[PDB]
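Participant: Input: one structure, supplied below.
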There are 2 protein chains.
Amino acid sequence: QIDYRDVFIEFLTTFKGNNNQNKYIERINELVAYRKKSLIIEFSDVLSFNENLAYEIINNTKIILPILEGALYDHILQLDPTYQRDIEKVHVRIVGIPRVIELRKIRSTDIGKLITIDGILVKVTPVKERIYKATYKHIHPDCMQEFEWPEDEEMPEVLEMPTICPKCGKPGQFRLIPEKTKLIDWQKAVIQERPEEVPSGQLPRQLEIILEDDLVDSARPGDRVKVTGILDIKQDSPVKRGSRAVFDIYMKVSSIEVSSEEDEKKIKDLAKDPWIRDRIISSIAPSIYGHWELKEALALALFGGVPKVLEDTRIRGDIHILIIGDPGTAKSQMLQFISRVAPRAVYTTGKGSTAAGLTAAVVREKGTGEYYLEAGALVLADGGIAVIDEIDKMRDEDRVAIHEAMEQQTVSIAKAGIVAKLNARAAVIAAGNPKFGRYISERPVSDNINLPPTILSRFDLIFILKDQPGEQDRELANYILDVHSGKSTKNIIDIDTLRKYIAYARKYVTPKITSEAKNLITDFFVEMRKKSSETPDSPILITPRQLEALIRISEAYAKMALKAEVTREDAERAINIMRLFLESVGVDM
Amino acid sequence: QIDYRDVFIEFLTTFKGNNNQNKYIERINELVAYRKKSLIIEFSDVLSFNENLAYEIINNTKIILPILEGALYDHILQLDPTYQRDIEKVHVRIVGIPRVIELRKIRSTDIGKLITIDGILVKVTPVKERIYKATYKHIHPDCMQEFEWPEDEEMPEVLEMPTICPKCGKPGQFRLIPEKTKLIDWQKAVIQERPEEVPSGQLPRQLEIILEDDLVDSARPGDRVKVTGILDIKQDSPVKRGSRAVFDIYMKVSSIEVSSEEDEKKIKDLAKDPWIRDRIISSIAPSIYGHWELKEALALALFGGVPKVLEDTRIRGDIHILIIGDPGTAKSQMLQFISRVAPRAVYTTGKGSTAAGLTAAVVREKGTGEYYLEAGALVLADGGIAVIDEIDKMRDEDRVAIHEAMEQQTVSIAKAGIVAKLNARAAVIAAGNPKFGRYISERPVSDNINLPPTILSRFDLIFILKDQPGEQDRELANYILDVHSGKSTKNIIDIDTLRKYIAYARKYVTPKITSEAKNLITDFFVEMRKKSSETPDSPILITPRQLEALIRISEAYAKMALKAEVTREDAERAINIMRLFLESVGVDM
DNA sequence: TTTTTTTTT
Ligand SMILES: [Mg+2]
Ligand SMILES: [Mg+2]
Ligand SMILES: [Zn+2]
Ligand SMILES: [Zn+2]
């Protein structure tokens, strides 16, 4: 009685956006340029434009969605006749559905309607192909006829062959022809509920989702997604009777989003502040009093340096931080905060991790008994940050397994006839206690740290934390009580804004070293070697790795302000911060 | 529709190459003489000759390849009728398809089209036979009739059996006749995407390819290959239902490449320069400052000596290098460069390797329940170079498993009722750290190395690296910053040219030892042994292996300049580099 | 059972 085809077309071409620019017109034009085949529509925009259509989509999705897709194809076809013979149909995906249901609250009444689920991806299968319109040939000396079996109907998820030949009305043997068969991409993924939603005592539950067409390979394991689709029951062998009338639940995903223009201007406005570096540093772990030098160092690791890829070798651009401190110095507190503000981070512990789990594991699947590779903690953290708490408690024979990944950023496995190399370009932040629990001033620094010199040289910065009860006890006590009383600090950038700022900086900023910065870095490195050679007693070594640490830190400081060149000011800060690092380990420069 | 037989024949007989030598005419003559039954055609040559013909091959590949093959067969048969009765049919393989698609980005729209994928070979199955035209026999008291079941059609991939006997129009059961059955060679291989195209935080994907006819055994595992063919879906168990309407994809290989006259000309003129040895040495790891003695030693291992095979025993011709140094001395960077410039190299680490994974692994095939052998890292590196980083970090029980492979170049396995002996003719390059991380000058050499004398004697050269800060820090710092600034050293042979030069030398050069070099080597070996007895406390021993090392090094120097004999000059260089090895380890000369 | 990599008494 009522047709929404004109309404949908009117909404797409007449919708004044936030800036009154008809954003959906631009989105359509962007789709035509690269043949995206998929259009994303905000549910709120549909509700704002015409409410009546909004309930039709959310309640009658299985019928109205194909109608809208056909209307969209005609409009695009008129705009660009050449859109044919490369894309045969388009997809309309809806996001922002208010029907959000927890993974553990799914019941029978929720099956058959469009719902949204928030969770964590844990497993992705390789992309495969699914038949939705097959072609068969009747193997009978009379027929030799070709036909499509699922006539006037999309082929069901359960394969079925015809029993009577449509063109001859006879049974027999039918042969499938892959050449005339129509296929669609098919991928299976497993989603898991967030730890914040898991109830006390029980383990988290999992749900199976299916991605098809261009939705395949839209996310990687470990990501946080918001999948929207229709729930349905899953069957494997319906022909195989013998009870077992109980079925699982799987979701047919229609739209997926992971974790905008308005963010860019907000980010750009922040970088215009001359004191942006101080604001960022003061925004790291606002609940922790003091430790300004530690907060500044942790900010550098979040941004990192510029990796160099050459025709013969490649240079690591990540920054590694090591912290040694007495118990109660809150070392585990900023580590938790770092794992929260970083766009991608993995949190591990020295005791709860092994060498195989840190880098890669070779396991035998019982399905075939064939060995295959399993990604480790450092591999899954590629492009992000790996946090290793209580590193001193880790077994030494297991700790040496990360020496290659800390510098060469690769993992090499030669086990059971498997030879492979995996990228592990991740920043490593580690914390631990001294040899005797607390730091002892009488003993030398060498036996207090209790770490081999090989792993110490791989850390760009090393800070030693000492809990000395002094005058600042009253200041610290008042700060802690204020936190427990609900009092908070203002003019601190929020985590969500800070996380967006870091991600933008790591993607569009690549500082370059200037001549002025080169001279300052070169002079200071020479001063290190002369001082180190004078006293061959410190447990740390001034290797050429330290020179490259200066370069990486200088780039991080420039990247913190979204600068394109490493000026003298950034070089001075890089020199200054390492002076504190050398002072902590007892080297007086 | 215009016939392409005349154009194809005209193209073959009239195409002019770089020298207008009618290259494809020569290929046909080579094909006739050797009965190669296969022709390789470069796509760009076809496009230059006739663009319309090139387009037809790309798109109408299914129906035009047999047409061109038939025309070529008649031309060859006319050229030499003796070619018939020896070769039933020929194959036309097209190389140089502009359509290249990554392994991970294969979609449904690419099925049924000629595409090219470049990857790494992993697994190769033994050659088997496939039926493409069966011959059954309807046994029944009245029939006694035999027939070719697939009439006017090639036998499908699925083994199908006739239901009604064509000769009598009656049902029953049929018996296959192997004698009259036509067969074709069949092989299954697995290809993997290159590590440089795998997305961050994800494991590499795999694709299944099928090789038939002369394409079998065209490559070995670990090779980089470029395959062109048609993608198709894979059917495994279609007899039983149970849904599973999702299918994997495999590739029907049409042409395969691995990894010329012009290149040989370029190599020949390079050796004409009297300072070719210095140019090659200076081109090893251009991003590393200093370490000239290590650069020279690494170049020698790339070329190696001349293996000797006698009627009663064989002598290895590979050079083994061991490097011990303080952390940060760029030991790993040189090893990474070696693994990239060598024609065939395998990179492993001490911690990520096992005894089974390095030599050979015995694995039980779950399909049949019987044990079988899997090639280790050393076996896969036969005829190449094996790199073992962090040699001191592996357990001594596992490190001792390579004693036989490092000297006898064989691997002996007596496990699970399997007795075998596999060739492991590979050069071993190892690096490691001293016992206490950094070298201690006050302590002797015996406790610093912390390696058994047995494995030490198997290394041709051993170099000890010490990181002593001094007057060279400023020049070292300037060199590193220039690398980070994008500046590159000129007058350096590129990796691609250097790799070609090494491969040619290892294949066509076999130097001989003259009388002048014989006397020099004998005198030095006697003098070296005499000084060894003076100080028997050194962990290194002057075994007769060191005499063989001098011969191998002398041959490598001659092979570096493409010489035919080991002159007096090459003997001096071998002695000079040996003196540095002895001096570095603590033995004066 | 027997060979292998892995976490676990
Ligand atoms: Mg803690
Ligand atoms: Mg190293
Ligand atoms: Zn029929
Ligand atoms: Zn019959």
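Numbering starts at 1 and runs along the chain as displayed.
How was it done? The header gives electron microscopy, 2.6 Å.
Every residue gets a Cβ built from N, Cα and C, even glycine.
Pasting the relevant annotations from Swiss-Prot:
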| type | residues | note |
| --- | --- | --- |
| BINDING | B:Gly325, B:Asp326, B:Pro327, B:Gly328, B:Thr329, B:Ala330, B:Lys331, B:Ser332 | ATP binding site |
| DOMAIN | B:276-480 | domain 'MCM' |
| MUTAGEN | B:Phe303 to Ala (Swiss-Prot position 318) | No effect on helicase and ATPase activity |
| MUTAGEN | B:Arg316 to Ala (Swiss-Prot position 331) | Loss of helicase and ATPase activity |
| MUTAGEN | B:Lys331 to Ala (Swiss-Prot position 346) | Sharp decrease in ATPase activity. Almost devoid of helicase activity |
| MUTAGEN | B:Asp389 to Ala (Swiss-Prot position 404) | Loss of helicase and ATPase activity |
Participant: If one looks at the chain holding B:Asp326 (ATP binding site), which residues at least 6 apart in sequence have a CB under 8 angstroms from its CB?
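Facilitator: Residues satisfying the criterion: B:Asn433, B:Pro434, B:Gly437, B:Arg438, B:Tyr439, B:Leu465, B:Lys466, B:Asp467.
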Participant: Is any of B:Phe303, B:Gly328, B:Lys331, B:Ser332 (recorded positions) within Cβ reach of ligand 2, i.e. under 6 A, and which?
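Facilitator: If the test is a Cβ under 6 Å from any atom of ligand 2, the answer is B:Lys331, B:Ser332.
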Participant: If you count Cβ atoms within 10 Å of the Cβ of B:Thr329 (ATP binding site), leaving out that atom itself, what do you get?
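Facilitator: The answer is 22.
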Participant: Which of the recorded positions B:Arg316, B:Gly328, B:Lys331 have a Cβ lying under 8 Å from any Cβ of chain A?
Facilitator: B:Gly328
Participant: So, in DSSP terms, is B:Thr329 (ATP binding site) helix, strand, or coil?
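Facilitator: For B:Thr329 (ATP binding site) - judged by DSSP and reduced to three states - the answer is coil.
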Participant: Using Cβ-Cβ distances, find the residues under 8 Å from B:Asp389 (mutagenesis position) that belong to the same chain and are at least 6 apart in sequence, listing them in sequence order.
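Facilitator: The list for B:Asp389 (mutagenesis position) reads B:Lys331, B:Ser332, B:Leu335, B:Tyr347, B:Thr348, B:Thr349, B:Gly350, B:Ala430, B:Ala431, given in order along the sequence.
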Participant: May I ask which residues of the same chain, at least 6 positions away in sequence, place their Cβ under 8 angstroms from the Cβ of B:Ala330 (ATP binding site)?
Facilitator: B:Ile288, B:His291
Participant: Among B:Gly325, B:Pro327, B:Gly328, these being the binding-site residues, pick the one whose CA is nearest to that of B:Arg316 (mutagenesis position).
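Facilitator: That would be B:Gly325, nearest by Cα distance.
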Participant: Have a look around B:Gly325 (ATP binding site) and count the other CB atoms within 10 A of its CB, chains all included.
Facilitator: 21
Participant: For the C-alpha pair, I'd like the distance in angstrom between B:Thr329 (ATP binding site) and B:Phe303 (mutagenesis position), rounded off.
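Facilitator: About 25 Å separates the two Cα atoms.
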Participant: Would you count the other CB atoms within 10 A of the CB of B:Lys331 (mutagenesis position), including those on all shown protein chains?
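Facilitator: Result for B:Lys331 (mutagenesis position): 23 other Cβ atoms within 10 Å.
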Participant: Select the closest residue to B:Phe303 (mutagenesis position) from the following binding-site residues, measuring between CA atoms: B:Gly325, B:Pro327, B:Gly328.
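Facilitator: Result for B:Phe303 (mutagenesis position): the nearest of the binding-site residues is B:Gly325.
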Participant: For a quick check of packing: other C-beta atoms within 10 Å of the C-beta of B:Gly328 (ATP binding site), how many?
Facilitator: 22
Participant: Please give me the CB contact count at 10 A for B:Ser332 (ATP binding site), counting all chains in the structure.
Facilitator: 19
